[PDB]
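What follows is a set of notes on a single structure, which appears directly below.
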Amino acid sequence: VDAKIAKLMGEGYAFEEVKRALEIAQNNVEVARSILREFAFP
């Protein structure tokens, strides 16, 4: 998870949205990324 959080924050996403997307995604990074793309606000 720590590598996955770092990957996604390195891509510009914020800490709390990253952790929650990973939770919903059951730690699938590709799925978490798709969640962030579709649903992050702004």
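By the numbers in Swiss-Prot, the shown part of chain A spans 932-973.
Just so it is clear, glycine is given a Cβ too, placed from its N, Cα and C backbone atoms.
Quoted from Swiss-Prot, the note attached to the mutagenesis of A937 to E states: Loss of ubiquitin binding. Reduced levels of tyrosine phosphorylation. One mutagenesis experiment named in Swiss-Prot is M940 to A, and its note says Loss of ubiquitin binding. Reduced levels of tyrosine phosphorylation. Under its mutagenesis entries, Swiss-Prot includes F946 to A with the note: Loss of ubiquitin binding. Reduced levels of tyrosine phosphorylation. The mutagenesis experiment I966 to E is recorded by Swiss-Prot, whose note states: Interferes with dimerization. Reduced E3 ubiquitin-protein ligase activity. Reduced levels of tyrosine phosphorylation. Here the residue is the original one, but Swiss-Prot notes a mutagenesis experiment at this spot, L967 to A: No effect on interaction with ubiquitinated proteins.
Overlay of Swiss-Prot feature records on the structure.
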{"residue": "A937", "record": "mutagenesis position", "contacts (Cβ under 8 Å, 6+ apart)": "none"}
{"residue": "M940", "record": "mutagenesis position", "contacts (Cβ under 8 Å, 6+ apart)": "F946, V949"}
{"residue": "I966", "record": "mutagenesis position", "contacts (Cβ under 8 Å, 6+ apart)": "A952, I955, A956"}
{"residue": "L967", "record": "mutagenesis position", "contacts (Cβ under 8 Å, 6+ apart)": "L939, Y944, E948, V949, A952"}
